[PDB]
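Presented below is the structure to which this report refers.
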There are 2 protein chains.
Amino acid sequence: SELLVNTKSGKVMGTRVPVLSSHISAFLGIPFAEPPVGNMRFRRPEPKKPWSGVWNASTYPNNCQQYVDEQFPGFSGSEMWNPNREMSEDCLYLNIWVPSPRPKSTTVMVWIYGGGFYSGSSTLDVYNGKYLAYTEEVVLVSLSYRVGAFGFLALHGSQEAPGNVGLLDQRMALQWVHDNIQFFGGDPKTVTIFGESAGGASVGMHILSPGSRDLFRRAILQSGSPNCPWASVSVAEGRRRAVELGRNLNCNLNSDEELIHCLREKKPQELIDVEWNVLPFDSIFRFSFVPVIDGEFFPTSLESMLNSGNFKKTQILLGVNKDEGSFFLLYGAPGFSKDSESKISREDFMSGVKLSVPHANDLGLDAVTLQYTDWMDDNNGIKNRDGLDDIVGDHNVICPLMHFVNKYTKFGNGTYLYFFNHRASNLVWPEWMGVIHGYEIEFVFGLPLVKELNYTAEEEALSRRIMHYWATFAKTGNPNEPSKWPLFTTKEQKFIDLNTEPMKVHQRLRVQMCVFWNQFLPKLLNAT
Amino acid sequence: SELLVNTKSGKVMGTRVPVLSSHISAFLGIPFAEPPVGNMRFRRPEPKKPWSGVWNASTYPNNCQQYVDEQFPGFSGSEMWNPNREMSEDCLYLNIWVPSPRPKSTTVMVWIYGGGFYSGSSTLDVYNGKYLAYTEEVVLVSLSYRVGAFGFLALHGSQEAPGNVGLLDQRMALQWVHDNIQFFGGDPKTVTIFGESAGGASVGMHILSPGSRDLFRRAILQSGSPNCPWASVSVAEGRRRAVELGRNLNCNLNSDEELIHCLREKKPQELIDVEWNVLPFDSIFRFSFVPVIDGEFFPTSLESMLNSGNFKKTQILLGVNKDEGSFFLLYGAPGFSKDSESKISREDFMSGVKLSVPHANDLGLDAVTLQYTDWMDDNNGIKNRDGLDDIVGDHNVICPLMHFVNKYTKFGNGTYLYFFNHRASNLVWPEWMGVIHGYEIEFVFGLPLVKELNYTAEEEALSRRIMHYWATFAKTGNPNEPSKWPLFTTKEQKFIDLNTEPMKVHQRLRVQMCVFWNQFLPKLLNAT
Ligand SMILES: O=c1ccc2c([nH]1)CCC[C@H]2NCCCCCCCCCCNc1c2c(nc3ccccc13)CCCC2
Ligand SMILES: O=c1ccc2c([nH]1)CCC[C@H]2NCCCCCCCCCCNc1c2c(nc3ccccc13)CCCC2
Ligand SMILES: *[C@@H]1O[C@H](CO)[C@@H](O)[C@H](O)[C@H]1NC(C)=O
Ligand SMILES: *[C@@H]1O[C@H](CO)[C@@H](O)[C@H](O)[C@H]1NC(C)=O
Ligand SMILES: *[C@@H]1O[C@H](CO)[C@@H](O)[C@H](O)[C@H]1NC(C)=O
Ligand SMILES: *[C@@H]1O[C@H](CO)[C@@H](O)[C@H](O)[C@H]1NC(C)=O
């Protein structure tokens, strides 16, 4: 049977699903690790023990325990990101969509969800892999990994909560794909890992980590990169946050063992209830438990690894959206709200910059403020709002990505860069938010091909070329079919806009602002 | 003309090639069998029909259809093993390097490539025979043979895909050398067949097979022997895999004729795409289509043939490398990777032993684990990594070879044993891999004599003594020129280390571990 597959872990039985008036097989909820519960909470993942009998992979698995967004109850704009299954610490599963008839040995794509390392689910409707698997004939995999304290509580030195375990969950699912995807018709020598936001940062982290490099072929990074300011912390900062988490739950803090034991007796929701209290600064776009530069998963600092070419050399395709920062301001900065145009006073602009570059002294805050203010029109509310939006996006996503791409390209085997600036016709978020962080995903997963979702015909056409670019790149290392997306090179630095207009090629994506964020401000904060 | 040679099959025209500031003649691509295409796929080879006119033997022939390594695109360490010519089922050719001026009747050496019986090419740069032909004045021949399903699909009972045809390809090239090498100045009564890994196992198979014995004089086996656990299967297992291959390609499986007809209509790459899906166990160092103990090429089981002295009696020179197993763990076991020191956890060690002795029950896995674990330091990552490396190498190469050599020596006419443990100064593979499977070949073929390859002067000197040992042994049955490599005897069991230090003689190569693999574990698995 087409729905029965024999893996090295045991037999698994899928389910047939309809897609654009046709059908494909889906194997939902395949376990790849032992449930990280009880004493295994905070520990490195262990491989799933093989099972006898047939594993029912006909329904989505649980989502990992995470903070749930309740800012706009029932608003589809925000709820489409929340867990749509019951949450459970027993959440280490992967999902596979396989073309029908079963391919023999085709291109594989593995999706790694984002969510700032504190949330995310592989089961969301925008991540439904049937459209891409079907339209491009690829075997599409989506994995899961522990987030929040469960995935990233870090007490360096302890083997009980070493940190980075959520990245080790990702690695284990990739080990499983490498080892078993051939039975589903996937080619283990042609797997592309791709992800957005924290998922894109994760993809970049597996490209850097010696221990993950051999498990995949190529990579796609969407609005995220490994060196993002919110994507990692030192082992000392990770320790300080773990201790502060324990302090919030009245834990004995005399030894790592005492702290970890206490944290393990707490119900999941007790950890999530105080998670946000450990941030060191009043800040925006900062998450509590994220990867740690531990000397193992990351052998040295991310920057020296980038400088010395200490990373997987292959092809990469990556890019950013026009208004990466808007939703972080909506959710966390004074003066911004969902139902108003959010014109910002100079006072709110300034408290907004303080929130956006939490680690800066007064001189640094003045350098950012000057760089983003039009002094011939300083009380223009629209300009203040847009300037703040760009500050958040440039500092947190764009400039870190541009720095990663220029460092990568020097040693890599091929780079394709994009700038996604299409505002969807059916967007439910207000206009001031522009092309929002996460909104290129629906085009990557082909949602505009389904009539009921109400996209325009040109949006469907855009979705189809993006999917074909992503799959063609996954298959060959080049998004182009033998109008050209030019290669990004050290010298030329070309990239394309990705929207409904005829392709335009440009150069040096946000160079002006990124020289400020990647060279000047850091020098400024280091001297003062 | 020195480049024109008249053989029993027709005239062939060679090409003059430069070597170490001198020159020799090369006759590349001489056909020895009819192309095994169309309805001849899976069939025994047929002798090449003589041709009129002159055969252009100035360029390398195609390589046989095989799985291609893409784990490290462009890495020279791995690509030096991949086909460097176009692949084609039309691949049955041999290559000859002849000293200049043309010898009258000199020592002949025939190289049989390895590659686990699923890959390999006679045209690789490490197999360039000009250095050895030139430096030692031998006529050097390299043959080819079908690998993968093309060479070893076995449906015992059928004459259409009887199995072992790849070994019959080897035999036919040897028949051709026996019959025609005199015209190239070679002495047909003094031919030494030599090969590495599956090539060394093949050499041992022609020593056992009654039908191949009279076609050569002496033999050299490098890191491989006929009784290796991965080198053969029963006719029942061969049948089960052929049927499973057919099942993977939606073949009618009602009769051998139906299955074979279906398999013959498939394009080469369709067979290679699913080849790895027929292995019975999750395993490492196991290949899908290998020789079958069929009652014809091998009259009875390999072990009873060894026990009863049913094999060619002559002299043999053979040996092993220090870390035969490392690359198989890199490529197939969790926790190992090219760019890290690969320190293994106890968990990865254990899943590694399961993968390495696929055919063992739990008690057997416990016996291997206990034998290779230092219990005073069980979490030592380096020790776990090295222990696993030794398990793979001892079980797959060393102990099978030691068993073959002790059985052979009882009836043979002279044995010389070696242990190659020199790690090359210019090795591109990480340190943890040690003296890798296949890395003595470059010394046997004299690559260190070419300055541009960057070896040390002592490496050049080592290469020169190995080449002179191999050629002197091929010419006389003794590697020594009238410091001595002592004869391996039943009583003394002496062998030498082969490296840049002064020769040291030792005894009983890995006896302790090999008594475990050759006597205890098999008894254990047979009783339980
Ligand atoms: O001092 C502090 C700092 C923060 C906070 C507190 N105290 C107290 C508790 C509330 C917490 N605030 C809730 C913030 C949660 C994280 C900020 C981001 C808003 C929620 C994002 C959820 N999901 C989205 C995701 C993506 N795009 C989106 C776009 C629009 C709206 C929501 C999106 C892209 C993929 C990742 C998830
Ligand atoms: O369940 C399974 C088991 C295996 C596999 C799959 N599924 C799915 C497909 C991939 C296949 N894995 C690829 C394995 C290929 C064979 C394992 C060995 C690695 C490739 C060896 C290629 N060439 C080499 C050869 C030699 N020495 C070498 C040394 C270092 C690196 C490569 C070397 C010595 C001569 C023979 C070839
Ligand atoms: C798999 O689970 C679903 C719902 O949990 C159920 O409808 C279906 O019958 C199950 N299949 C089998 C054979 O257990
Ligand atoms: C990628 O590598 C191959 C060989 O290693 C080389 O021929 C090709 O030019 C490289 N491409 C780029 C964009 O560096
Ligand atoms: C032999 O073939 C090579 C290339 O295919 C060519 O350069 C050479 O001229 C050929 N020799 C003859 C006489 O056909
Ligand atoms: C090899 O055989 C010859 C004669 O058959 C004999 O004189 C010689 O001693 C033998 N050598 C060995 C090592 O058995």
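Per Swiss-Prot, chain B residues shown: 25-506, 511-556, in order.
Every residue, even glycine, has its Cβ placed from backbone N, Cα and C.
Swiss-Prot lists B:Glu220 to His among its mutagenesis entries, and the accompanying note reads: Loss of activity. The Cβ neighbour count for B:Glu220 (mutagenesis position), using a 10 Å radius and every protein chain shown, is 29.
In Swiss-Prot, a published mutagenesis experiment is listed as B:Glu220 to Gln or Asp, annotated Decrease in activity.
Here Swiss-Prot notes a mutagenesis experiment, B:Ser221 to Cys, with the remark: Loss of activity. Within the same chain, the residues at least 6 positions away from B:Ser221 (mutagenesis position) whose Cβ sits under 8 Å from its Cβ are B:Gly138, B:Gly139, B:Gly140, B:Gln246, B:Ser247, B:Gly248, B:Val421, B:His461, B:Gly462, listed in sequence order.
Per Swiss-Prot, the feature active site, acyl-ester intermediate maps to B:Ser221.
For B:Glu348 (among others), the entry in Swiss-Prot reads active site, charge relay system. Counting every protein chain shown, 27 other Cβ atoms lie within 10 Å of the Cβ of B:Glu348 (active site, charge relay system).
Swiss-Prot documents B:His446 to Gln as a published mutagenesis change and attaches the note Almost no loss of activity. Take the CB of B:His446 (mutagenesis position) and look out to 10 A: across all protein chains shown you find 20 other CB atoms.
According to Swiss-Prot, the active site, charge relay system annotation covers B:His461 (among others). B:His461 (active site, charge relay system): 26 other CB atoms within 10 A of its CB, across all protein chains.
Missing segment of 4 residues between B:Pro506 and B:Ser511: the endpoint Cα atoms are separated by 11 Å.
Calculated from their C-alpha atoms, the gap between B:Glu348 (active site, charge relay system) and B:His446 (mutagenesis position) amounts to 13 Å.
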